[PDB]
Amino acid sequence: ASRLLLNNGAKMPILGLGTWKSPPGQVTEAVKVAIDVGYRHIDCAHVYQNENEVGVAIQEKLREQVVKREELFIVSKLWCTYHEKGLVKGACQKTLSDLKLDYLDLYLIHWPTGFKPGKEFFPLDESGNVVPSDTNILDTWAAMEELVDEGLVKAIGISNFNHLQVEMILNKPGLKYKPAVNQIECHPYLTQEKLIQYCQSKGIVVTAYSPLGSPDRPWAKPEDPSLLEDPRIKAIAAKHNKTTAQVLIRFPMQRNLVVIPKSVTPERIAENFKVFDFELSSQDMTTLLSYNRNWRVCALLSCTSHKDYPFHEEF
Ligand SMILES: NC(=O)c1ccc[n+]([C@@H]2O[C@H](COP(=O)([O-])OP(=O)(O)OC[C@H]3O[C@@H](n4cnc5c(N)ncnc54)[C@H](OP(=O)(O)O)[C@@H]3O)[C@@H](O)[C@H]2O)c1
Ligand SMILES: O=P(O)(O)OC[C@H]1O[C@@H](O)[C@H](O)[C@@H](O)[C@@H]1O
């Protein structure tokens, strides 16, 4: 239960450490602490601008022999400005460089939406809108498949894909490698029952991101819902003598999901690990599910008119 079996035969640790918003000056210590504490799965991305510093931590713990490379499960993601078939290998290689590794365990397409290649992560026109690429999902998928054949990555997957977009890849003529993982937003306010049931029926593992509601998202507001401070969730935690964070992390785990909470605080990274040793009742689970309000932290709102925008479909 500490690891789930992927369709490529590998085993993915059900708990991982997230690194979006982890400042460069703090994330090396954060990752060293996590590995020491017993984390074996780190979620990364080129767009987080801190992979070099994550890589410093991974190298220090490998050199120290705290972990063997084979025990670690390192994830990164292909950013939207590199969807072109000819840019994919290079994007993967730059991430490998920064992280100081010679293969990734899992490489995800970060969003289904391709943007204009360039130095800008969000290329804008003079009208301030995001300039798309004309690339499609299937071509980018074909490029990702040959990363597997080249030995650069062990498995490939997708992130923020809706079920029709997953369908598209699954029905691709001559599909060689299925998506191993779809990483999506999921917590009590966005429970994702339909999509999770869809992916799990197709043998695709689901990873829940922003499990605590991403209280540090740069676009946060005061009137905004807060999971960590929902009295109903505080109550379920009190009953178990756990923290509301530990309840919010255990919740996806009991849905057979992988979950990747972010912290750069050593006490919280430790607190977040102690979630293997208790059980939410079925009443707790059904209750937590009933809190769904279809509320999204990450709606990629600047791309709502992109041909590949994922969140117009029901699921
Ligand atoms: N695929 C995608 O498009 C996508 C999108 C969003 C997220 N993700 C991944 O999912 C990871 C997690 O999502 P996220 O960063 O949005 O947020 P999250 O994990 O839901 O929340 C992180 C926030 O919770 C705080 N926190 C962590 N543990 C806590 C605890 N024990 N008690 C109180 N506060 C706690 C953290 O503070 P401190 O850090 O100060 O402790 C941080 O401010 C990301 O870092 C990224 O790796 C992927
Ligand atoms: O950074 P992620 O949430 O993993 O997804 C990628 C992008 O989407 C949102 O978060 C913002 O527009 C940026 O902070 C980021 O460049």
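Chain A is numbered as in Swiss-Prot; shown residues: 2-316, in order.
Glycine is treated like the rest: Cβ placed from N, Cα and C.
Around the Cβ of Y49 (mutagenesis position), 20 further Cβ atoms fall within 10 Å across all displayed protein chains. The active site, proton donor feature in Swiss-Prot is assigned to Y49.
Neighbours of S211 (NADP(+) binding site), defined as other CB atoms within 10 A of its CB across all chains, total 24. Swiss-Prot lists 10-19, 211-273 with the feature NADP(+) binding site.
According to Swiss-Prot, the feature substrate binding site maps to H111. Under DSSP, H111 (mutagenesis position) is assigned to coil, being neither helix nor strand in the three-state scheme. Residues within less than 8 Å, Cβ to Cβ, of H111 (mutagenesis position) and separated from it by at least 6 positions along the same chain comprise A46, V48, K78, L79, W80, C81, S160, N161.
For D44 (mutagenesis position), the same-chain residues that are 6 or more apart in sequence and have a Cβ closer than 8 Å to its Cβ are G17, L18, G19, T20, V76, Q184, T208, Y210, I261. When secondary structure is read from DSSP and collapsed to three states, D44 (mutagenesis position) falls in the strand class. Recorded in Swiss-Prot as a mutagenesis result, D44 to N carries the remark: Reduced glyceraldehyde oxidoreductase activity.
Here the residue is the original one, while Swiss-Prot reports the published mutagenesis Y49 to F with the comment Complete loss of glyceraldehyde oxidoreductase activity. Look at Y49 (mutagenesis position): DSSP puts it in a helix.
One entry in Swiss-Prot concerns the mutagenesis experiment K78 to M. Its note says: Reduced glyceraldehyde oxidoreductase activity. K78 (mutagenesis position) carries a strand DSSP state (E or B).
The mutagenesis experiment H111 to N is recorded by Swiss-Prot, whose note states: Reduced glyceraldehyde oxidoreductase activity.
Here the recorded positions are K78, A221, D231, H241, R251; the one with the fewest Cβ atoms within 10 Å of its Cβ is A221.
Highest Cβ count within 10 Å among the binding-site residues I261, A271: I261. Across the fold, the C-alpha of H241 (NADP(+) binding site) and the C-alpha of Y49 (mutagenesis position) stand 35 Å from each other. Proximity of the binding-site residues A221, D231, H241, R251, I261, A271 to ligand 1, judged by a Cβ distance under 6 angstroms to any of its atoms, singles out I261 in sequence order.
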